[PDB]
Amino acid sequence: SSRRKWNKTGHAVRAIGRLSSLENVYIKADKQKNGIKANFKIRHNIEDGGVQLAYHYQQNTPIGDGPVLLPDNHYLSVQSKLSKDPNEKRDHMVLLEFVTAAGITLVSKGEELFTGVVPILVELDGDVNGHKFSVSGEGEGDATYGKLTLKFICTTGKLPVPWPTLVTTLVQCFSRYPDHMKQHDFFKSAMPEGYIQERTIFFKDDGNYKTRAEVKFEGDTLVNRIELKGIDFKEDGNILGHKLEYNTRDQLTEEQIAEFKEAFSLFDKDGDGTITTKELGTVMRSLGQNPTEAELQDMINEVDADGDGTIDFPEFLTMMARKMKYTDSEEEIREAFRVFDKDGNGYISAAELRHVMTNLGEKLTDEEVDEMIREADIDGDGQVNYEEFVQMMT
Ligand SMILES: [Ca+2]
Ligand SMILES: [Ca+2]
Ligand SMILES: [Ca+2]
Ligand SMILES: [Ca+2]
């Protein structure tokens with residue numbers, strides 16, 4: 001019951017950390033190229049702990065002359081699930097993804113090509129630090145639901161980088177745009193003739209990928225043909241060392257749902273099943289921060305799938321599930337620590353933890369605070385240090 005009070009307060013602090021970061025796929029118009037650009041950050045969990053970040057910069061430009069839709073700023077929100085085919089002997093990846101557009105609060109001819117199930121083919125040739133490879137993929141897309149299902153095989157044998165590092169490179173035309181956002185769908189507007197998609201992908205503390213792809217219909221089939229070049233990777237880093245987790249570790253016990261609901265209720269103080277800017281502002285002040293109305297709006301917008309300007313319960317569950325699927329960076333975890341460690345000395349004291357609990361509205365007398373400090377205090381100094389916090393947080 002003191003482990004329930006860490007869990008709750010921890011989840012709240014994590015929720016605020018999610019709402020204050022930029023996890024989606026940000027798309028903007030690029031009038032000079034009659035297309036778009038994007039930027040986003042991908043997290044690759046490192047198998048023995050930690051996260052490997054990959055910073056993406058993207059440009060798309062139409063292959064044809066016909067007119068295209070240039071969007072207002074918005075984002076795509078991706079849910080990916082990687083798995084293995086138990087009968088496949090070759091080095092491979094099975095991928096299932098659901099992609100939805102959002103970020104604009106409350107139809108081109110190309111879009112007609114996507115109203116049913118469309119076969120897909122993908123072909124990639126790569127070269128990373130001189131290690132060459134090829135990948136072929138096939139499956140289908142159902143843009144009505146933002147859905148893709150694909151299987152990929154490394155046709156040259158063993159893949160010299162981890163599969164997850166290639167997911168972004170391996171058809172954003174299959175995204176589901178909501179009815180109020182159909183005029184911002186560049187990708188389908190450019191079909192059937194297609195677009196060129198280019199990226200540079202920076203793997204933090206390591207090398208980079210450069211990619212160029214052509215995405216277009218070839219008969220009935222939507223084809224993505226790509227070349228990729230990787231340079232400057234460390235032979236012992238996460239990429240060439242194969243130190244990244246493959247598998248989407250996507251639990252969500254009913255128990256975990258229940259813990260997220262408890263943190264939800266800390267925000268949703270009128271119990272109506274949705275969090276407003278007023279409510280989010282209340283929580284953040286009480287934790288020491290002082291956001292403006294604009295920032296609170298932008299925070300909500302980051303996870304506001306229906307665009308009504310509030311975070312409803314299912315939208316909060318979705319946000320929290322994703323925040324637990326991928327590991328936080330050391331900078332992020334330190335930030336969370338600093339919410340508690342108010343004097344910055346590296347130690348959460350009983351006094352500091354009371355101050356946060358008092359301030360967040362809990363009745364908890366000196367007594368139970370102690371009980372909480374004690375629960376987390378591994379080395380018995382009567383305080384919680386960074387490493388004890390990191391553990392209390394998993
Ligand atoms: Ca509410
Ligand atoms: Ca909403
Ligand atoms: Ca302190
Ligand atoms: Ca301690």
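FYI, residue positions are counted from 1 along the chain as it appears here.
Header says: X-ray crystallography, 2.1 Å.
Cβ atoms here come from the backbone N, Cα and C positions, even for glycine.
According to Swiss-Prot, the mutagenesis experiment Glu97 to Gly (Swiss-Prot position 222) carries this note: Suppresses the 399 nm excitation peak, leaving only the longer wavelength peak at 475 nm.
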Before the 14 missing residues sits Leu106, after them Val107; how far apart are their C-alpha atoms, in Å?
17
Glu97 (mutagenesis position) has how many other Cβ neighbours within 10 Å of its own Cβ?
19
Would you mind pulling the DSSP three-state label for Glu97 (mutagenesis position)?
strand
